2 protein chains.
Amino acid sequence: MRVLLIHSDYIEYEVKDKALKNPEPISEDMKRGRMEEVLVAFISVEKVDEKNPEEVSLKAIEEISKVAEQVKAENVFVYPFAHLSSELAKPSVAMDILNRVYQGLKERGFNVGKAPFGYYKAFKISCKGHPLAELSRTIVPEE
Amino acid sequence: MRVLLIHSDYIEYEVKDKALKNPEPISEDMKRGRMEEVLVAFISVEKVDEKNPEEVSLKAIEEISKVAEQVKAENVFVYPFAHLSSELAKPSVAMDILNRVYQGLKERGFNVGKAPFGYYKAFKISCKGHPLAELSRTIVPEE
Ligand SMILES: Nc1ncnc2c1ncn2[C@@H]1O[C@H](CO)[C@@H](NC(=O)[C@@H](N)CO)[C@H]1O
Ligand SMILES: Nc1ncnc2c1ncn2[C@@H]1O[C@H](CO)[C@@H](NC(=O)[C@@H](N)CO)[C@H]1O
């Protein structure tokens, strides 16, 4: 898994064209979204993650939790961003892992947001530009 | 080298704290910048690139040129983004390569922008969300 963490003043998204034949069904209210004072977690689920979705998910939850706590972000946004990596996991596994990360962070008590799965989406973000506002992490199952 | 290409309506940046002891000296006019209808090239220069800065630079110029042409972007912005990778090249090599990519794209006839080197910078971007608006590329010297 490849994660790009951007501590932002805000993040907005707008669902555009479907990127998969059968994307996540959504309502009008879910086509757009916004969150402020948030640690945006752009995530690309990789092929190697298919070996152990739960393990990789839990590792990601912990890593994202540490960063959020370190930068003082109470809000976290799980953003599907396949193009962060070149070796992607199949769609169902990406969906599974993206959901597990979201559920885990929520269960940990963070205010968490997410965007619909299976779409090309426009987005607007404002990075704080602090020393720790931009971080990358590679999380893979223990081999 | 790791490159994240985001076709955007605009990109703005604001230089914040110095990230290096001796960053690129700049004027007041260079602390901030903006470009519209642009292919933003977030670049992280990697350790392996130190083996052949010119080769990697020329490969990057070609790859970025192809994408810009494919998405119809006449404007390109070379944005230093070290945290895209985990194995970074030393600062002088990153500076060298970031400059070579900028010079090359300019010499190729594109309208090119750049941000000062050696700083933590805040930024605002708006991604178009088209199928090809988000792309990643790994460019390394021929081993
Ligand atoms: N391995 C993977 N990791 C993360 N997301 C993945 C995925 N495989 C499929 N997706 C989902 O399908 C859309 C097109 O790849 C993805 N959408 C996106 O990556 C948008 N940022 C494009 O604008 C995402 O919803
Ligand atoms: N290997 C490398 N690749 C790209 N940029 C590099 C680099 N080594 C040093 N820099 C420059 O120094 C700042 C702190 O790493 C870098 N700044 C940044 O990455 C800002 N986006 C932080 O907000 C950049 O100016």
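Recorded method for this deposit: X-ray crystallography, 1.9 Å.
Note that Cβ sites are derived from N, Cα and C of the backbone, with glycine treated the same way.
Within 10 Å of the Cβ of B:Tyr120 (mutagenesis position) there are 20 other Cβ atoms, across all protein chains. Experimental mutagenesis is annotated in Swiss-Prot for B:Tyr120 to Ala, with the remark: Isolated domain has nearly wild-type deacylation of mischarged L-seryl-tRNA(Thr), no longer binds L-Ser or L-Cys. No activity on threonyl-tRNA(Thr). Same results; when associated with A-134.
For the mutagenesis result B:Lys121 to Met, the note given in Swiss-Prot is Isolated domain has nearly wild-type deacylation of mischarged L-seryl-tRNA(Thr). Later shown not to deacylate L-seryl-tRNA(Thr), no activity on L-threonyl-tRNA(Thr). When other Cβ atoms within 10 Å of the Cβ of B:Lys121 (mutagenesis position) are tallied across all protein chains shown, the result is 22.
Record note (Swiss-Prot) on the mutagenesis of B:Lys121 to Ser: Isolated domain does not deacylate mischarged L-seryl-tRNA(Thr).
In sequence order, B:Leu4, B:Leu5, B:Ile6, B:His7, B:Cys127 are the residues of the chain that are 6 or more apart from B:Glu134 (mutagenesis position) and have a CB within less than 8 Å of its CB. Under the three-state DSSP scheme, B:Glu134 (mutagenesis position) falls in the strand class. Among the mutagenesis entries in Swiss-Prot is B:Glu134 to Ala, noted as: Isolated domain has nearly wild-type deacylation of mischarged L-seryl-tRNA(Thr). No activity on L-threonyl-tRNA(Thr). Same results; when associated with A-120.
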Self-check item: Among B:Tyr120, B:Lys121, B:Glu134, the mutagenesis positions whose C-beta sits under 6 Å from ligand 1
Solution: B:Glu134
